[PDB]
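Visitor: Pasting in a structure now, in structure tokens, and then I'll have a few things to ask.
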Amino acid sequence: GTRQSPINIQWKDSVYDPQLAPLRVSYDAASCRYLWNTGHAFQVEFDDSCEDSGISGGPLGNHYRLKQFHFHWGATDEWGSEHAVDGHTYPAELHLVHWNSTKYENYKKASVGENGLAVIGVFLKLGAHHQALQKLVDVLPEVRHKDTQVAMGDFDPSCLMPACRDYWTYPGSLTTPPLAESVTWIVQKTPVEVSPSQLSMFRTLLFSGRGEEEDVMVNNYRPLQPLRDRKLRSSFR
Ligand SMILES: [Zn+2]
């Protein structure tokens, strides 16, 4: 299709849009439920029972509810992110998936609908240990095989976001089947630091189920897609 993610964020294709209203991120930590191994990555699921939890502002016309968030990574610290800023890739990327509760009846419908999703991409980079992320890291040994899960309890995703909220925005798609073109992408310019050891833990999850050939979970990212005729906006000058 034409609008497919991920892409390569290049300085030259960006156009500041001074019309973008500031982005207001506010999540209810109490809405957290469980972490689990989807078979493609690990995800933290939230209870989206009609709550203020979610995002608004920016390129979004209305509030979108937090449904879940996952991570993408490589077999090495040298690559792993889905997006790339001017040819550069990071060791991992966080995807905070929100669904347009205003236009669609449910997440299953929004995810494949015309304006059903809004995802914030946050690049991860080696650096200082990350406290908030440790909570998650601490339960991964419980979810090695696909389909396995564990209960959670009060977690604020915002703790995984950079202080500076400058972003790039463009129309995209899911980077996993059905690959629907229903995503308004909000990619954050400023990466968040984590320690090698936190990242190494990621690489112990498995693509395979219980009692199957041990198939390690690495390089679970999708190849770069052409920008095409789409408009890549900058919230910053
Ligand atoms: Zn993703």
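Numbering of chain A is taken from Swiss-Prot, so the residues present carry the numbers 55-291, in order.
Per the header: X-ray crystallography, 2.8 Å.
Backbone N, Cα and C define each Cβ position, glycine as well.
Below, the features straight out of Swiss-Prot:
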MUTAGEN   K121 to C  No effect on carbonate dehydratase activity
BINDING   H124, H126, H149  Zn(2+) binding site
MUTAGEN   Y161 to H  No effect on carbonate dehydratase activity
MUTAGEN   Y161 to C  No effect on carbonate dehydratase activity. Enhanced proton transfer; when associated with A-95
MUTAGEN   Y161 to A  No effect on carbonate dehydratase activity
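Give me the structural setting of these features: burial, nearby parts and distances.
Guide: A sphere of 10 angstroms centred on the C-beta of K121 (mutagenesis position) encloses 22 other C-beta atoms.
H124 (Zn(2+) binding site) falls within a strand when secondary structure is assigned with DSSP. The Cβ neighbour count for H124 (Zn(2+) binding site), using a 10 Å radius and every protein chain shown, is 20.
Under 8 Å, Cβ to Cβ, and six or more positions away along its own chain, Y161 (mutagenesis position) finds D102, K121, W153.
In three-state terms derived from DSSP, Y161 (mutagenesis position) belongs to a helical segment.
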Visitor: Any of the recorded positions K121, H124, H149, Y161 with a C-beta atom under 6 A from ligand 1? Give them in order, or none.
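Guide: List returned for ligand 1: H124, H149.
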Visitor: Taking DSSP three-state, what's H149 (Zn(2+) binding site) in: helix, strand or coil?
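Guide: For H149 (Zn(2+) binding site) - judged by DSSP and reduced to three states - the answer is strand.
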Visitor: Could you check the binding-site residues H126, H149 and say which one's CB has the fewest neighbouring CB atoms inside 10 Å?
Guide: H149
Visitor: Quick check: which same-chain residues outside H124, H126, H149 lie with their CB within 8 A of the centre of the Zn(2+) site CB atoms?
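Guide: Residues close to the Zn(2+) site, other than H124, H126, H149: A95, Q97, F123, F125, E136, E147, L148.
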